[PDB]
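Peer 1: Got a structure for you, written out below as structure tokens; questions coming shortly.
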Amino acid sequence: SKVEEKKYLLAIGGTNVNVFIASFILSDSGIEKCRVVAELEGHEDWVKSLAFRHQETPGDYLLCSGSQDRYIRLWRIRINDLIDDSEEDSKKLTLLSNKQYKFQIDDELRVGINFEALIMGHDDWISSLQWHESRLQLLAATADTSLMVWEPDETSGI
Amino acid sequence: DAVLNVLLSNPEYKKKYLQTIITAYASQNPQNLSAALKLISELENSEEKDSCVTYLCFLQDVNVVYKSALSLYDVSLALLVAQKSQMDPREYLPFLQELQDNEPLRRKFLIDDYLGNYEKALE
Amino acid sequence: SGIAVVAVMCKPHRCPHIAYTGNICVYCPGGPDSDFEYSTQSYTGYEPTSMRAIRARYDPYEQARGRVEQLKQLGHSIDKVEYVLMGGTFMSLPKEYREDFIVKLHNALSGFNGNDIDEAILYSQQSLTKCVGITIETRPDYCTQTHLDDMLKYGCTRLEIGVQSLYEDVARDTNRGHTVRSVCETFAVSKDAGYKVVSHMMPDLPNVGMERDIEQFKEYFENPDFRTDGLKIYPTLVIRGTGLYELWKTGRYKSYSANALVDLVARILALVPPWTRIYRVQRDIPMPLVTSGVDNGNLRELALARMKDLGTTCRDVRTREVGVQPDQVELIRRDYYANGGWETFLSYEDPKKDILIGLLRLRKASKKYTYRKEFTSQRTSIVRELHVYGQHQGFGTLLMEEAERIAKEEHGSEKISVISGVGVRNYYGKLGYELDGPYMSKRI
Ligand SMILES: C[C@H]1O[C@@H](n2cnc3c(N)ncnc32)[C@H](O)[C@@H]1O
Ligand code: SF4
């Protein structure tokens, strides 16, 4: 997907237990500064499907990362001047699993990627992932002839 | 003791062979875990606190290491031991947060009621 | 833990020796030209593996996936699985069916979706539910240089040949279709390619009497032609629609009583050398189907009890492991000559309690054989399997430390080469090895 003018982010996945995210800046002729900057751990088996959600809030959107350990781990990508500053002397016992990845693309666009949610179930491997055009649901298809919609309900959060 | 008698004297013996010091304490019948977990906290150069605690929690049960890391009054060390302990993070992490913001002498009473050191708590 | 054994069956087909002989084997039951409904060759359709195949309609992606996750609903917690193929003459099938069969065997573990045989095994190398080997059974006239390197591309490491007799008249009169001097020549090209060769033997065949059975198996381990790494003892069962059923009908073939047969296999296991294993003493056929032959389904323990009061202990490498703690262990090796090459058998043993810890096979590559391109530019030595049971951890790296020191000095080799399976290719990459085709080798 894109962020705000020309800067893109690509999300690589396959054959291992991690998720790779790269970045590159566009130009009049081609692209440049194409390098791998993140390395997302958390999974237990291969990553079969992953997709971006559309940027509803300007500067804040989500990321689904489905995998072959029957889990559908989510991510969350924020923008400049909204980084959720941390690691200060009044630290919050950051629970190193939520270690809040951070990088720069060139110099003037820097992001923060943290962990959001984690869902069990699905009874088998999951195949395909889909978001919605407007609302905040998520479709998942598995390998045991099942198809279920996931939704964040109120008064619970999860 | 005799192994520790030589490679706790030179400054360069505890550089290369710092990992076998962890086994030399933790293999005793008094089970001197409090001196192994003391020299880990002084390791300031790199991430070698991670590589040593993952070796100390293999040859010993992890909650035995967790209760001993909790006893020498430094709470940032007890955090790294608990994440290796297959425990529910909603239990220990809130307990570790209440211990962080208090005063130091306020902490050393709160830390001893958990363990059973009632006389040491009372001081 | 352990190793998960998932058994699949290929498409029900006809053997390829029905054309020029006129029919299949005399004792073989089942198949398409029989009365059992929709059954693979040498099966009846009433077996617990052969009932999972018919419900799956022999679809390899759905037959294997239903078997794997069944074994973890019981809760075996599988992460190392070894496939074995059975039924028919799998290498007699057409070439565009065999390669697509093996591809979907790998896709049931990795999750890759494709049809290229050269690319599916690369995805399967970094799998986490990993394959340590594929066993494919075949006939001795289907182990030529065209067929042996097709199995290397498939990921096969162990292959099984039905020998079933060491006499020339028995392989002729039972319409077997080959000669016994031909199977002792194809053992040599198979063991020099790096395969664990297992053969099948059948007592109580027609025209081989009681006394000829015991000099049949004494020759099998004394002669350096055969001396294989495994056996499956399959006593002859008379089935309903077979060829030997009419010999039972007209009174021209009768079987053994079940007191002399258990006496026989109590003597066969006494001669088993410590480098071979006995996988089966009988096969899984439900006894309502069988008319004559073996009465019950407990011939294994009745044979171990019959040699209790003879003083003789079966020194079998399937029997002599942990299944009793060692507290100590020694390093011994054994050296025998098998069909063209110098085999050695390294192991860790206890001579008192008679229990094994680990084992290893190694072979000097001969000069009359070994057509492979990687094993011709210099003198090489081939390690054939490593198999460690279960500190009790460093037994793998000790057997690889010793098999390499013995190859440079005593063999005089410039390269050592492993026939590791696809899922365990990464265990050898840490030890300094590099892949070159089917093999995981290293210049010495
Ligand atoms: C395919 C495998 O089945 C075995 N086999 C074939 N027919 C019989 C029988 N009647 N009894 C026992 N084993 C048999 C063969 O020996 C071969 O190894
Ligand atoms: S024995 Fe092997 S070959 Fe002879 S018929 Fe039965 S299966 Fe076909």
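All residue numbers given for chain C refer to Swiss-Prot; the residues shown span 94-416, 424-490, 504-557 in order.
Cβ atoms here come from the backbone N, Cα and C positions, even for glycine.
These came from Swiss-Prot, pasted as-is:
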MUTAGEN   C:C108 to S  Eliminates iron contents; when associated with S-118 and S-121
BINDING   C:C108, C:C118, C:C121  [4Fe-4S] cluster binding site
MUTAGEN   C:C118 to A  Dissociation of the elongator complex following assembly. Loss of elongator complex activity; when associated with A-121
MUTAGEN   C:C118 to S  Eliminates iron contents; when associated with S-108 and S-121
MUTAGEN   C:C121 to A  Dissociation of the elongator complex following assembly. Loss of elongator complex activity; when associated with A-118
MUTAGEN   C:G168 to R  Impaired tRNA wobble uridine modification
BINDING   C:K173, C:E485, C:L486, C:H487, C:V488, C:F508, C:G509, C:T510, C:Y541  acetyl-CoA binding site
MUTAGEN   C:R251 to A  Abolished tRNA modification
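How buried are these features, and what lies next to them?
Peer 2: Neighbours of C:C108 (mutagenesis position), defined as other CB atoms within 10 A of its CB across all chains, total 19. In the three-state DSSP reading, C:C108 (mutagenesis position) counts as coil.
The DSSP secondary structure for C:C118 (mutagenesis position) is coil.
Within the same chain, the residues at least 6 positions away from C:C118 (mutagenesis position) whose Cβ sits under 8 Å from its Cβ are C:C108, C:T267, C:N268, C:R269, C:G270, C:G336, listed in sequence order.
The Cβ of C:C121 (mutagenesis position) has 19 neighbouring Cβ atoms from other residues within 10 Å, across all protein chains displayed.
C:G168 (mutagenesis position) counts 7 other C-beta atoms within 10 Å of its own C-beta, drawing on all protein chains shown.
Taking all protein chains in view, 15 other C-beta atoms sit within 10 angstroms of the C-beta of C:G509 (acetyl-CoA binding site).
Cβ neighbours of C:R251 (mutagenesis position) (same chain, under 8 Å, six or more residues apart in sequence): C:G226, C:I227, C:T228, C:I229, C:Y288, C:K289, C:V291.
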Peer 1: Among the binding-site residues C:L486, C:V488, which residue has its Cβ surrounded by the fewest other Cβ atoms within 10 Å?
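Peer 2: Least crowded of the binding-site residues C:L486, C:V488, by Cβ count within 10 Å, is C:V488.
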Peer 1: With H, G and I counted as helix, E and B as strand and the rest as coil, say where DSSP puts C:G509 (acetyl-CoA binding site).
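Peer 2: DSSP call for C:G509 (acetyl-CoA binding site): helix.
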Peer 1: Among all protein chains shown, how many Cβ atoms are found within 10 Å of the Cβ of C:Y541 (acetyl-CoA binding site), not counting that one?
Peer 2: 19
Peer 1: Within 10 Å of the Cβ of C:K173 (acetyl-CoA binding site), how many other Cβ atoms are there?
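Peer 2: Total other Cβ atoms inside 10 Å, all chains included: 16.
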Peer 1: If the [4Fe-4S] cluster site is taken as the center of the Cβ atoms of C:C108, C:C118, C:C121, which further residues of that chain fall within 8 Å of it by their Cβ?
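Peer 2: Everything else in range on the chain: C:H110, C:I117, C:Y120, C:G124, C:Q134, C:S135.
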Peer 1: Near chain B by Cβ (under 8 Å): which of the recorded positions C:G168, C:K173, C:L486, C:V488, C:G509?
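Peer 2: Near chain B, no listed recorded positions qualify.
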Peer 1: Measuring Cα to Cα, tell me the gap between C:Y541 (acetyl-CoA binding site) and C:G168 (mutagenesis position) in whole angstrom.
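Peer 2: If we compare the Cα positions of C:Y541 (acetyl-CoA binding site) and C:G168 (mutagenesis position), the gap is 29 Å.
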